[PDB]
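Student: Take a look at the following structure, please.
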Amino acid sequence: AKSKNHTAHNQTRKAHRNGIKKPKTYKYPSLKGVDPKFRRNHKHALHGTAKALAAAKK
Amino acid sequence: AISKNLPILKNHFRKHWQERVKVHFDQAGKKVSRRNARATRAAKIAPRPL
Amino acid sequence: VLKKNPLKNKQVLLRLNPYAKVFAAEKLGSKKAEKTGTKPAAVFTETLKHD
Amino acid sequence: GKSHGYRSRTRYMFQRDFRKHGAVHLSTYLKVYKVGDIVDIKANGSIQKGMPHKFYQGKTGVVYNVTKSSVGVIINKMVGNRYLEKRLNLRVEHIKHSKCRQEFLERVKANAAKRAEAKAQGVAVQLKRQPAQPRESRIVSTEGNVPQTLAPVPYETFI
Amino acid sequence: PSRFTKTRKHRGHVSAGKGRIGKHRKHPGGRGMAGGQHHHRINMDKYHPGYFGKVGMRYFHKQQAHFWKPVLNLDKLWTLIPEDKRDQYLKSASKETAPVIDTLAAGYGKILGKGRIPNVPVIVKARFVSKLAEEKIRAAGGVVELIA
Amino acid sequence: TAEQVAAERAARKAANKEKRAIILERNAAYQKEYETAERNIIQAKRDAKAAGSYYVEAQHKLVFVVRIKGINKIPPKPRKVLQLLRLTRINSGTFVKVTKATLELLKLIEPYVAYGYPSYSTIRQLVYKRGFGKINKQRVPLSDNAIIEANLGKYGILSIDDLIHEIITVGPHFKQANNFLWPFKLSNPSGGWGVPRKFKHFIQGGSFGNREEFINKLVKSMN
Amino acid sequence: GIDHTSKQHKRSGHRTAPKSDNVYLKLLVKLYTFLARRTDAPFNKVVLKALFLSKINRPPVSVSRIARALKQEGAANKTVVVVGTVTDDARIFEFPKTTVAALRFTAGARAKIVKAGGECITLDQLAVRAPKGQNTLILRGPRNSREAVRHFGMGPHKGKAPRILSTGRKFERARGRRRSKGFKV
RNA sequence: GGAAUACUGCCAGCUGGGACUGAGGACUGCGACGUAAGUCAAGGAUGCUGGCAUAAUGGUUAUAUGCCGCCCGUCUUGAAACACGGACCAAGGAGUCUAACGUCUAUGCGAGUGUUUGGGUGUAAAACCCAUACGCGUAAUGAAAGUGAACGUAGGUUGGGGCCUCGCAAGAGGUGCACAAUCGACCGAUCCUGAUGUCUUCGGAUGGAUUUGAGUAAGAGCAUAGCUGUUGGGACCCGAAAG
RNA sequence: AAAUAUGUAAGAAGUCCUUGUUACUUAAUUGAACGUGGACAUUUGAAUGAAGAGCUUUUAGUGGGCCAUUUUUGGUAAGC
RNA sequence: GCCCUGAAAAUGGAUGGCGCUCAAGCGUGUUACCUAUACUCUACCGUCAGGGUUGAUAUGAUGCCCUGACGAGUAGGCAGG
Ligand SMILES: [Mg+2]
Ligand SMILES: [Mg+2]
Ligand SMILES: [Mg+2]
Ligand SMILES: [Mg+2]
Ligand SMILES: [Mg+2]
Ligand SMILES: [Mg+2]
Ligand SMILES: [Mg+2]
Ligand SMILES: [Mg+2]
Ligand SMILES: [Mg+2]
Ligand SMILES: [Mg+2]
Ligand SMILES: [Mg+2]
Ligand SMILES: [Mg+2]
Ligand SMILES: [Mg+2]
Ligand SMILES: [Mg+2]
Ligand SMILES: [Mg+2]
Ligand SMILES: [Mg+2]
Ligand SMILES: [Mg+2]
Ligand SMILES: [Mg+2]
Ligand SMILES: [Mg+2]
Ligand SMILES: [Mg+2]
Ligand SMILES: [Mg+2]
Ligand SMILES: [Mg+2]
Ligand SMILES: [Mg+2]
Ligand SMILES: [Mg+2]
Ligand SMILES: [Mg+2]
Ligand SMILES: [Mg+2]
Ligand SMILES: [Mg+2]
Ligand SMILES: [Mg+2]
Ligand SMILES: [Mg+2]
Ligand SMILES: [Mg+2]
Ligand SMILES: [Mg+2]
Ligand SMILES: [Mg+2]
Ligand SMILES: [Mg+2]
Ligand SMILES: [Mg+2]
Ligand SMILES: [Mg+2]
Ligand SMILES: [Mg+2]
Ligand SMILES: [Mg+2]
Ligand SMILES: [Mg+2]
Ligand SMILES: [Mg+2]
Ligand SMILES: [Mg+2]
Ligand SMILES: [Mg+2]
Ligand SMILES: [Mg+2]
Ligand SMILES: [Mg+2]
Ligand SMILES: [Mg+2]
Ligand SMILES: [Mg+2]
Ligand SMILES: [Mg+2]
Ligand SMILES: [Mg+2]
Ligand SMILES: [Mg+2]
Ligand SMILES: [Mg+2]
Ligand SMILES: [Mg+2]
Ligand SMILES: [Mg+2]
């Protein structure tokens, strides 16, 4: 027999019991999908800028 | 049926397994037999060593 | 243990706020206003009683 | 059957502005985008490439990446009961610097300036925005302004 | 023990724990792994990717422990030498009265290079070592003796 | 020990003596502050009239809100605003500082509340009879001045009339003063609501919405 | 009624004693709650709590984990607290001196420590020497090193681990585990 | 022109009648009035008088009186239903045991762990003792041949409880295990690079890459037990038409 | 071309000055990213609230719905 | 505006009933009064939270003590008995 097809009734009630939150947040965020050459060079600008600091401790 | 995040088990019990269950209730009393018959072997083997 | 309400029972009324003693003493829960003869300008009454 | 193609229901969303069809002006191509820039997404349907899906029409987000012809933008999007992180590859033609952030930066520059000219006087600042307050007392005068007094109007058909 | 069991708590509530609408019927959805490729597919992908289909080469009459080659890292190595005897060899540090460790006798079958050992010579007898394991031994004044 | 006692004690017996002199001094000061201010706006009105003008008064900075609708069948938006002003139970009421940012709140919520411009009288009696403070959650009744000073002293305010003043005048730490104040639990109006149905607007025949300086007669009967 | 904004009668989701029943532990608690209460000293409040932990949240602290935390600047002479049980690690050689307060020590672990002229106190001993927990270095173990937690998150592209009862090719290494067999993960 | 009054609001102005309550049980608090000694309505009731003995009173019960109350169980959006089961009562009557497991918890030992196939021994199916192995764990990765975990205080950055120093504090610096985020290094797979060599076709050093692994990066595991949950089993109990 | 709804922002993960790293990029020590060092804490950048925030694991039931105001489709209509 | 006509269905009946005509009807206004498991104050039970406390000192330390808030419930979860 035929039955109800669709509804969003009650769905925001359900979503808002323990939900929405926000999105989680971080300094130094994921580098997913950033320009590979730049990453490659960033890699090197970091090793260097590291190095140079340990040289400043002797 | 299949559900939840569990490992896939492979328990072969689709075959009248209960007709063939060997429960070692005699583990105890058989130790006594295995002794008592080692003892009485050691006898008639004179002074020989089992 | 028991809430007492200063709006009755003078004791807790005086526990909080001592100034009540004097407040009462000087009345000033009344206290006459001053006095001024400042009358209202003509246009004020013209408009008031206007149609 | 129902039809839920990629650009469905977008007949008026991706139309151009009345008497603003044709070449997209050069300004658009001269604005420069760094990471951490807050961009407004608004598709241009003449530039078919690098198009934002219709969801993101009207949505603001932050650049996470910069490329030859497009920025990558991070959008937070609610699905179900939670925001998910969304990475968009949009050509610059569909993107705009968000003025509201420029109000902010300009205000931050203001608030460092105000703060200086106070320590240079050792006086107090009062830097937070206050919201629109009540109103203080006034004395309006009747000089040249004797209140015209009005009354309600009769009914009258004009047809 | 049954005394602590939930079904004791349930006595007197209809329908056990199992509900009124949805019953506790006799295998909805099928027995065991039924409909893996069908109605039980969302669970089978995620939670068990890879489950379906073949992969790789077959091997008839394979005999485990034809491949018996248990591993040992330098990371330990000195465990193979008896505790009390160890201190002695640790300080003696000599290339001339270097200790011998028969790893195959210990039950191992390949030395691997994880970790560091101290500069003390060791004669290590084994079958198979990692290119790096023997590099560290050799650099601590020891050598590797291949056996069988 | 037998002597170190009547040191700290008569220290504080007479240290109390002072804290009380200061209250005594402020409380009087506040009277003046009030008596004058209210006289001012009177004569201000009579002058303006005398000079053919009209002293139009300062817009109220303070309103008291009582919630009069219960807790069922409330729309999500006003329901939220209802809670953010701590009106979460029928006939409970709090003070609200009026700015545009709070005014638009009142608006949103207007069918469920009944509010207006309180008076020193109504506030005095509301804080005295129904004043409870917030200390580590706990709703603690203000029966001794020490409690306020132990909690609100940092912002001045070491008495109950220090609490009152900071409200009626709004002023600097109103926020923290008012928040300290647990929502007032009023009764139902002894005397009645003065109207057949309450869930129309005051302008339409009763309750709900801004009834302005009528809120006092209302509160006082719920107090 | 009340338009509750908060779930009524909720319990602080926090252990409050050990679930354990070792009378000696309950005694150790009875000690450190006294300390925790009658002092300031953050240390005791922290140890108190950490006695409540379940065996999973008390992963073992290793003897190499101790030694390495002792190469910290200005720490060589502190006394390392390990509200848990310290184990032995054949992998460090030169091992320093120091006194270590733990709950339990494995056999080899009180060896190693002692042999190096070091000490093995108990927390109620530690209590006496350091009422306010002075000169102490608290060390916890690696929780996430557990094998259970390997399978937490198991989903497509989460890159976690299957719960499989036995591994090899022929065990969930095909469809869904590679591009050539449908799709990958 | 000078008043009154209404209406409205204020008083820490003064008072009469009626109702319900009296929690607490030494003292500690904040006050009040007193010139004082002291007194008090100030962190919860005392005082005075009287009534009751085969009784005053209270509990149960029956009945009457006022108001109110459809039959439970069940499936259902909806049952008191003109939906079903149930005339009545007693006894019986339905989530179990098992093999293999997931999470969590207790306990033992811990880089190991599991005495019980078996042997020893016994106050004899118990308890006490043990040699070799074996299982799981301590190495991963490839279909495989195979190869196999430190550039570095076992790395850098950011939070980080605790502890250390300065301080009377407020604070400031130092170190920062667990845990989280992030950049890097190591191991195997893949694709490049292809030195020193050799028997010319073997050999694969070195350095790499938006690829990749259920890995490394000072181990956590093994075992006994319990609740809950999973799969095979008669599988909570009763039930086909059939074969 | 509304109303109602709807995105984002309102700071220590900030602002400023100095000058470090790199194989990216620039005609270019030019930029770009990431840093060292220095300075700036009363309101440190609107309101109101906060009954604490954050986080993990695991499992039950459920997976026939229906009603009212308002918006609204089919139908003459319907307790459709 | 109110009232009248337009206005026909099957057991005998329904402004809830009686009955009501300057209403006990219709429109409007003013006060007073009645009454929910709701609101205000207090006792008691429980649940949850915060705090004090075996310092040498008889009988529960999973205890004693002080304080605040809260309490609907099928299917279902856990807990104490
Ligand atoms: Mg159907
Ligand atoms: Mg239907
Ligand atoms: Mg459906
Ligand atoms: Mg359909
Ligand atoms: Mg038999
Ligand atoms: Mg269509
Ligand atoms: Mg449209
Ligand atoms: Mg044109
Ligand atoms: Mg194309
Ligand atoms: Mg139950
Ligand atoms: Mg139930
Ligand atoms: Mg049933
Ligand atoms: Mg599925
Ligand atoms: Mg190892
Ligand atoms: Mg009242
Ligand atoms: Mg009256
Ligand atoms: Mg009355
Ligand atoms: Mg009226
Ligand atoms: Mg460090
Ligand atoms: Mg870990
Ligand atoms: Mg591991
Ligand atoms: Mg009493
Ligand atoms: Mg009697
Ligand atoms: Mg009866
Ligand atoms: Mg009836
Ligand atoms: Mg009847
Ligand atoms: Mg039906
Ligand atoms: Mg029924
Ligand atoms: Mg019927
Ligand atoms: Mg039926
Ligand atoms: Mg009968
Ligand atoms: Mg019957
Ligand atoms: Mg029977
Ligand atoms: Mg029976
Ligand atoms: Mg292999
Ligand atoms: Mg049958
Ligand atoms: Mg048959
Ligand atoms: Mg057949
Ligand atoms: Mg919004
Ligand atoms: Mg706030
Ligand atoms: Mg669930
Ligand atoms: Mg579910
Ligand atoms: Mg389901
Ligand atoms: Mg169903
Ligand atoms: Mg008819
Ligand atoms: Mg009839
Ligand atoms: Mg009508
Ligand atoms: Mg009438
Ligand atoms: Mg009327
Ligand atoms: Mg009641
Ligand atoms: Mg309940």
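For chain C, we keep the numbers from Swiss-Prot: what you see runs 312-362, in order.
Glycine is treated like the rest: Cβ placed from N, Cα and C.
Swiss-Prot lists these features:
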type	residues	note
MUTAGEN	C:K314 to A	Significantly diminished nuclear localization; when associated with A-315 and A-319
MUTAGEN	C:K315 to A	Significantly diminished nuclear localization; when associated with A-314 and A-319
MUTAGEN	C:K319 to A	Significantly diminished nuclear localization; when associated with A-314 and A-315
MUTAGEN	C:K332 to E	Leads to an inefficient release from ACL4 with a delayed assembly into the 60S subunit; when associated with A-334
MUTAGEN	C:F334 to A	Leads to an inefficient release from ACL4 with a delayed assembly into the 60S subunit; when associated with e-332
Student: C:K319, C:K332: which of these mutagenesis positions has the sparsest Cβ neighbourhood within 10 Å?
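Tutor: If we count Cβ atoms within 10 Å for the mutagenesis positions C:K319, C:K332, the smallest count is at C:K319.
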Student: So which of these mutagenesis positions, C:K314, C:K315, C:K332, get their C-beta under 8 angstroms from chain A?
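Tutor: Listed in sequence order, the mutagenesis positions near chain A come to none.
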Student: Using a Cβ-Cβ cut-off below 8 Å, which of the mutagenesis positions C:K314, C:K319, C:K332 are near chain F?
Tutor: C:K314
Student: Show which residues of the chain containing C:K315 (mutagenesis position), separated from it by at least 6 in sequence, have their CB under 8 Å from its CB.
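Tutor: When sequence neighbours closer than 6 are ignored, C:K315 (mutagenesis position) has C:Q322, C:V323 within Cβ distance under 8 Å.
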Student: Starting from the Cβ of C:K314 (mutagenesis position), draw a 10 Å sphere and report how many other Cβ atoms land inside it.
Tutor: 11
Student: Note down the number of other Cβ atoms within 10 Å of the Cβ of C:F334 (mutagenesis position), including every protein chain shown.
Tutor: 15
Student: Round to a whole number and give the Cα-to-Cα distance in Å for the pair C:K319 (mutagenesis position) and C:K332 (mutagenesis position).
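Tutor: So the Cα of C:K332 (mutagenesis position) lies 14 Å away from that of C:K319 (mutagenesis position).
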Student: Distance between C:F334 (mutagenesis position) and C:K314 (mutagenesis position) at the Cα atoms, whole Å?
Tutor: 24
Student: Whole-number answer please: how many Å between the C-alpha atoms of C:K314 (mutagenesis position) and C:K332 (mutagenesis position)?
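Tutor: Rounded to the nearest whole number, the Cα-Cα distance is 22 Å.
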Student: Going by DSSP, is C:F334 (mutagenesis position) part of a helix, a strand, or coil?
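Tutor: In three-state terms, C:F334 (mutagenesis position) counts as helix.
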